[PDB]
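Notes to accompany the following structure.
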Amino acid sequence: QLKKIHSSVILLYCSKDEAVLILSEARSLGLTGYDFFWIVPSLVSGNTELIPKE
Amino acid sequence: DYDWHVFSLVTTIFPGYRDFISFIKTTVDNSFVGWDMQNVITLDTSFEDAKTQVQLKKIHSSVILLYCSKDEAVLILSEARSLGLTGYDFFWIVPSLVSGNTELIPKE
């Protein structure tokens, strides 16, 4: 499923814990270059003091 | 002879790949048919999926020439099948290096 994406903008909808894992997988599949822009709602960017390094 | 004039070129770091690439380039440069050799790809890493995946996404043609040992050919073909590069349209051409003893035919 994930290997089909070669677009630029990728909207995401999941909780913070699952978002961490999905972003790790996307980095492992070469989905986080200079060209890919990720947009997330206010669910995943929750408290602005807990910033996971993924 | 089958009118496949658009192709790519995938070679690993197996010995002789430079000779292969140089000969193909010189032959293409001195022909009447007008070959459109889109890419020249060398998968030098360990199939880390950070670079090989992007490299294999670059390919969009229908005819692909491959040059690697029979052990690396299995891995590359499995990766291409997962990416969606194997179907009714795409045609793969490999030298006698990879299709070796005809009794042993892997599953990939």
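In chain B, numbers come from Swiss-Prot; the residues present are 164-271, in order.
Just so it is clear, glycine is given a Cβ too, placed from its N, Cα and C backbone atoms.
Swiss-Prot annotations:
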type	residues	note
MUTAGEN	B:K233 to A or R	Nearly abolishes inhibition by Zn(2+)
MUTAGEN	B:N264 to W	Nearly abolishes inhibition by Zn(2+)
Proximal but sequence-remote residues of the same chain as B:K233 (mutagenesis position) (Cβ under 8 Å, at least 6 apart): B:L260, B:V261, B:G263, B:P269
For B:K233 (mutagenesis position): DSSP state (helix, strand, coil): helix
